Amino acid sequence: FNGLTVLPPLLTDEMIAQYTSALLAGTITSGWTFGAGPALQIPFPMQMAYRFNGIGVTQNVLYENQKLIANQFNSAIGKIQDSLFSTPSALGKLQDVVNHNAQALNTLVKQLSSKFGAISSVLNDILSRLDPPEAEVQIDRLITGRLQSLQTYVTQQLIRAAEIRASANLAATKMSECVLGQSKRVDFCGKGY
Amino acid sequence: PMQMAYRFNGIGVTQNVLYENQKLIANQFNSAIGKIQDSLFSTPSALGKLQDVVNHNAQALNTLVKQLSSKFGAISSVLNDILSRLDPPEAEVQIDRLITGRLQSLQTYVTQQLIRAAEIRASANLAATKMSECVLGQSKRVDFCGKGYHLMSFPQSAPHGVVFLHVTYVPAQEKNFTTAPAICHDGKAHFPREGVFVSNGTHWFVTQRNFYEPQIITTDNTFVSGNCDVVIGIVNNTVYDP
Amino acid sequence: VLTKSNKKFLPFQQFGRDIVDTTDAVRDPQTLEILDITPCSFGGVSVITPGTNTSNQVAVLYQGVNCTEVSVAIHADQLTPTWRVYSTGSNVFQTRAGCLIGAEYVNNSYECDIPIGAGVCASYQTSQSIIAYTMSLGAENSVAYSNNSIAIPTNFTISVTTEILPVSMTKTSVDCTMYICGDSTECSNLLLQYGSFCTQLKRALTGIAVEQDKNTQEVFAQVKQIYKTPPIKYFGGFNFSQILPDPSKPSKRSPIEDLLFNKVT
Amino acid sequence: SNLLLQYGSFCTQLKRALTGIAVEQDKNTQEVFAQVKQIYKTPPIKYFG
Ligand SMILES: *[C@@H]1O[C@H](CO)[C@@H](O[C@@H]2O[C@H](CO)[C@@H](O[C@@H]3O[C@H](CO)[C@@H](O)[C@H](O)[C@@H]3O)[C@H](O)[C@H]2NC(C)=O)[C@H](O)[C@H]1NC(C)=O
Ligand SMILES: *[C@@H]1O[C@H](CO)[C@@H](O[C@@H]2O[C@H](CO)[C@@H](O)[C@H](O)[C@H]2NC(C)=O)[C@H](O)[C@H]1NC(C)=O
Ligand SMILES: *[C@@H]1O[C@H](CO)[C@@H](O[C@@H]2O[C@H](CO)[C@@H](O)[C@H](O)[C@H]2NC(C)=O)[C@H](O)[C@H]1NC(C)=O
Ligand SMILES: *[C@@H]1O[C@H](CO)[C@@H](O)[C@H](O)[C@H]1NC(C)=O
Ligand SMILES: *[C@@H]1O[C@H](CO)[C@@H](O)[C@H](O)[C@H]1NC(C)=O
Ligand SMILES: *[C@@H]1O[C@H](CO)[C@@H](O)[C@H](O)[C@H]1NC(C)=O
């Protein structure tokens, strides 16, 4: 805390949870029809039959194998929790962002204690030790050093915000095509049909 | 009209609808295109992302030319006075200071321009993809060429950018029905070929999935697969044979 | 601010330091008591306005401070915006973003107009004044799911939407000699010793310049040949006159194109 | 501060760039998550096949 402030997000975590719940409810109760107009209700097995038609498999495969498919789906969801919890280095990409931000802030707050070719990193010591003539030179040196530090920080932040924007655009496209509908693109919404 | 019949067939709706509602569809399209002009004209902050580019470039140039008046901890901000006021050594010192400051200004400007150029290059590639997929063809990607099912897209030029008019299809006036995955007639299950089974309370019909059009169930609309003991929600009606 | 602490120093230590450099703690040389040093509260003094064309009332949002402190420091004189406070009473609200003075917290909820922070937005409503509230995410619509219920549309609507995208930016070029050493023969000799910064600046600018033309060529020149519409006749009933060229005015554009060209400056 | 005043308008651009990043973050979140018009509620959580 030396002039650096962190601002809160506009959308709180509960609101994002409520969007996620709304999207899930629309998917499970209406199908793919709530992203392209008013939502229309449809039973879940019929929706899954429509999706099998979409991947090129007839309807008979689903209705004559309903229990087996339901069991496989339930087992997969069950194993997802264990797979995520067992591996510690699973959510590494998100941790990289916070770690890089912390490193940048810490480097910035550390560079206040570098003499930068001056007598001392404490300005009060500089002022109450010598005359205004040399004080001008020392203060100018410190000002140039800290201005360069700030410029570096801001440029790095912009470069990283560019990448985060690209990832956000990709996530939006995935939400619009993978969640609000069915994708024929290969290796986009998973490894498989 | 044949082109739009093909467009309709590409979103799941048969060709009967367009040829039987051509006048209504043409009127709807004309009214929408009419409203577009008023919607663009009335709202001032519509072409905003296009204005931001011009404003940012102007601000960059203005700050660059404003920092030329900065003194950067020198005697003054003009070379003529610094030259014609003092000795060559201190002149060298002051000129070195000013040169360093102005090099820093140029470096900042060029880096900012590179970053903004990268962003605009990404936007331009996106625009090219939209032109190739929504104007030269029909896109099945959801919410890529407009909200709703896609029919057409038209381009328009604009200062430093493009404006796409997306023409899309939105269903309306829904109605409730009772469904059933299959129907058993003579001990064997029948499944639909392209539609869903509905019933208004008394009789059963087979219909499409995006526009109500009931049809009687016949052997040329349904296909048979297996007996009737394995499916869950199977009703028992008749499948006529023409 | 020097508050009481509970750190257990060792008998030979004087100060204390945090993970970076800062003097978090200190020990008084006389009474030999640990004292925690916490920095003075500071932040932004952001301003909320509905529009000078509409009204003149404002609200002020202090970021990341307990309303209590502000008020305490409002009394006496400790704050440094020096605004004599924008009007006090039953108008000091404490939100997760900070301390808001000039608006009243209602219990209603509708679409956000001016974001403030956390769930808190502000607007100007009815006499009429600035109010602050918690954002509403939209209505609640429970779909009638059932084991044997389906919904089928009976009508359609043809809609036209607009999307806007930048394609290019202005091409600029800068000369070092005129910028840095303006019309001076005694400054140029002192620029040759700083190396070859100028050549790479010019290279970067030229690269941006050529990329600007590559962008337009890629976006627009996707047709090998130029096609012309026939003598405009019955397209089945579809009009198209608002998007096609109008051969009755210079520059041969179209009405929507003219409107677009007459609104961007 | 008086000496810093002579260095020009570095500060206004630094602040503008930081605020640009700040608003961009909220825009990104809104684009990713606020894709639905109305909030949909699940029924009494029941047999989904
Ligand atoms: C859609 O189909 C499901 C079939 O699974 C229906 O749910 C079932 O409804 C019956 C009652 O109608 C439930 O039976 C009750 O079970 C409890 C068990 O403790 C028992 O104490 C009661 O006396 C009664 O037998 C049954 O459990 C329930 N099954 C599930 C998994 O929900 C559902 O009602 C149908 N929905 C519609 C549209 O009616
Ligand atoms: C469900 O739709 C069918 C459409 O065929 C209706 O059947 C006809 O309804 C009219 C009503 O005036 C009768 O005059 C016809 O004789 C009926 N024909 C058949 C096929 O029986 C049926 O009445 C509708 N039922 C409900 C509950 O709406
Ligand atoms: C296409 O739509 C435009 C917009 O309404 C029509 O233009 C108007 O047409 C009437 C009748 O000719 C004229 O009196 C108006 O002055 C026109 N307004 C404009 C915008 O110039 C146009 O006629 C329609 N095209 C067809 C073939 O009906
Ligand atoms: C149809 O279903 C009823 C009730 O399950 C059953 O009694 C009957 O034998 C079935 N067969 C047909 C096609 O009538
Ligand atoms: C602010 O001070 C009050 C006074 O005790 C305290 O209750 C509260 O927790 C503090 N924090 C905030 C920001 O509400
Ligand atoms: C469909 O909508 C149009 C326009 O609202 C209306 O004129 C027409 O009568 C409607 N048709 C039906 C079947 O309701």
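Swiss-Prot numbering applies to chain B: residues 899-1140, in that order.
Determination method: electron microscopy, 3.3 Å.
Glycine too: its Cβ is placed from the backbone N, Cα and C atoms.
Features of the protein shown, as given by Swiss-Prot:
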VARIANT   B:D950 to N  In strain: Delta/B.1.617.2, Mu/B.1.621
VARIANT   B:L981 to F  In strain: Omicron/BA.1
VARIANT   B:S982 to A  In strain: Alpha/B.1.1.7
VARIANT   B:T1027 to I  In strain: Gamma/P.1
VARIANT   B:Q1071 to H  In strain: Kappa/B.1.617.1
VARIANT   B:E1092 to K  In strain: Theta/P.3
VARIANT   B:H1101 to Y  In strain: Theta/P.3
VARIANT   B:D1118 to H  In strain: Alpha/B.1.1.7
Q: Count the Cβ atoms, other than its own, that fall within 10 Å of the Cβ of B:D950 (variant position), considering every protein chain shown.
A: 11
(Q) Please check the variant positions B:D950, B:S982, B:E1092, B:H1101, B:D1118 against ligand 2 and give me the ones with CB under 6 A, sequence order. (A) B:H1101
Q: State the Cα to Cα distance, in Å, between B:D950 (variant position) and B:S982 (variant position), rounded to an integer.
A: 44
Q: Check the variant positions B:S982, B:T1027 for other C-beta atoms within 10 angstroms of each C-beta and report the one with the most.
A: B:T1027
(Q) I'd like the Cβ neighbour count for B:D1118 (variant position), meaning other Cβ atoms within 10 Å of its Cβ, all protein chains included. (A) 10
**Q.** B:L981, B:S982, B:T1027, B:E1092, B:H1101, B:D1118: the variant positions whose Cβ falls under 8 Å from a chain C Cβ
**A.** B:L981
Q: Out of B:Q1071, B:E1092, B:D1118, point to the one nearest B:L981 (variant position) in space (Cα versus Cα); all of them are variant positions in the record.
A: B:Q1071
Q) Distance between B:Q1071 (variant position) and B:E1092 (variant position) at the Cα atoms, whole Å? A) 22
Q | Of the variant positions listed as B:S982, B:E1092, B:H1101, the one whose CA lies nearest the CA of B:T1027 (variant position) | A | B:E1092
